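Engineer: Here it is: the structure, laid out below.
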Amino acid sequence: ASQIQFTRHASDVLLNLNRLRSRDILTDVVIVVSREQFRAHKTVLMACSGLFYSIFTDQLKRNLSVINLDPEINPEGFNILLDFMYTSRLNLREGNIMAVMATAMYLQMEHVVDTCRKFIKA
Amino acid sequence: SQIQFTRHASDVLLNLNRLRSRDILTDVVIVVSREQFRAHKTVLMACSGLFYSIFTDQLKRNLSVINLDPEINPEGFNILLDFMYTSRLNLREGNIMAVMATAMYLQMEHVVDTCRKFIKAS
Ligand SMILES: CO[C@H]1/C=C/O[C@@]2(C)Oc3c(C)c(O)c4c(c3C2=O)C2=NC3(CCN(CC(C)C)CC3)NC2=C(NC(=O)/C(C)=C\C=C\[C@H](C)[C@H](O)[C@@H](C)[C@@H](O)[C@@H](C)[C@H](OC(C)=O)[C@@H]1C)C4=O
C-alpha cells in the first residue's frame, strides 16, 4: 500500500484555476474596488484571504455575486494581490509597495504583509 | 516578481480541501453508481479533462448533480477526489484496478501512469 504524493499537483491546480479565471469560466463573483470590477472564484479568494474567508463563511453572504470592498482600497494594489492569489507571484516595486501592504493587511494576507516588510529594506 | 512562493499553491489546495469537508461553496454532487460526492466544479475542472469538458458544456454546466458513466466504481472515485484536493494518491491492492479505470475515464493520465508502476511493484 502506497500513499504517493504528487509534488507539483498543487501548483498545477492553481495554474489551471488561473486559466479558468482568464477565460472567465465559473467565476461567480465580482469584487468592486472603488468602481473597477474584478471577476474571481469565491473559493480561491477564501483560500487566500482572511477577509474573504470571513465573508463567505457567512451562509447569508455566501451566494452574493457582488462584493464592494472598502473605498480606501485602491484597485492597483488589489489587482496585484488577486494575481498573487492565483499565481503565487508578487509584483513588488517601490512604486506600489505601500498600496500592496495596506491592501494585504486589509485582506488579512499576513505572509504577503511580511514579505512586503522584508522588501521595504532595500 | 521573479520569485514564486511555491508553498502558496499548497496552502490554497489545503484550504480548498477544508472548504470541501465543511461543505462550504460546494456546488456539485457527483454521482458514482449510487454514491454522492460533494465537490467544487472549479476544482474538478482544474484536475480532470473530463470535468473540464462537462462543466464547459452549457447543457451540463448548470446542474447541481452530475452522473458519471455507470461502470465507474465508487471506491476508485473517492480516491481520485481525495487526490484532487490533497495531492496524495492512496493506493491499495484492494482499490487499484478501479482507481486506474476511474483515472483513465477522468482523463487523468499521470495518475494512470503511477497506478501501472504500483501494479508492477505489487
Ligand atoms: C495545463 O493546461 C492543460 C490542461 C490541464 O487540465 C485541465 C483539466 O484543466 C484545464 C483548464 C484549466 C483549461 O483552461 C482548459 C483545459 C483543461 C484541462 O483539460 C482544456 N482541456 C482540453 C479539454 C479536453 N481535451 C481536448 C479535446 C477533447 C478536444 C484536452 C484539452 N481543452 C482545454 C481548454 N481550452 C482549449 O482547448 C482552447 C480553447 C485552446 C487551447 C489552445 C492551446 C492548444 C493550448 O493552450 C495548449 C498550448 C496547452 O496550453 C493546453 C493543450 C494544455 O495542455 C498541456 C498540458 O499541454 C491544457 C490547457 C482549456 O482552456
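Think of each number as a place in line: the chain as shown, counted from 1.
Method reported for this entry: X-ray crystallography, 2.3 Å.
Backbone N, Cα and C define each Cβ position, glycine as well.
I grabbed these lines from Swiss-Prot:
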MUTAGEN   A:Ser54 to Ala (Swiss-Prot position 59)  Abolished ubiquitination by the SCF(FBXL17) complex
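Are these features on the surface or tucked inside, and what are their neighbours?
Structural biologist: Around A:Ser54 (mutagenesis position), the same-chain residues six or more apart in sequence whose CB sits under 8 Å from its CB are A:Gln108, listed in sequence order. The secondary structure of A:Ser54 (mutagenesis position), as reduced to three states from DSSP, is helical.
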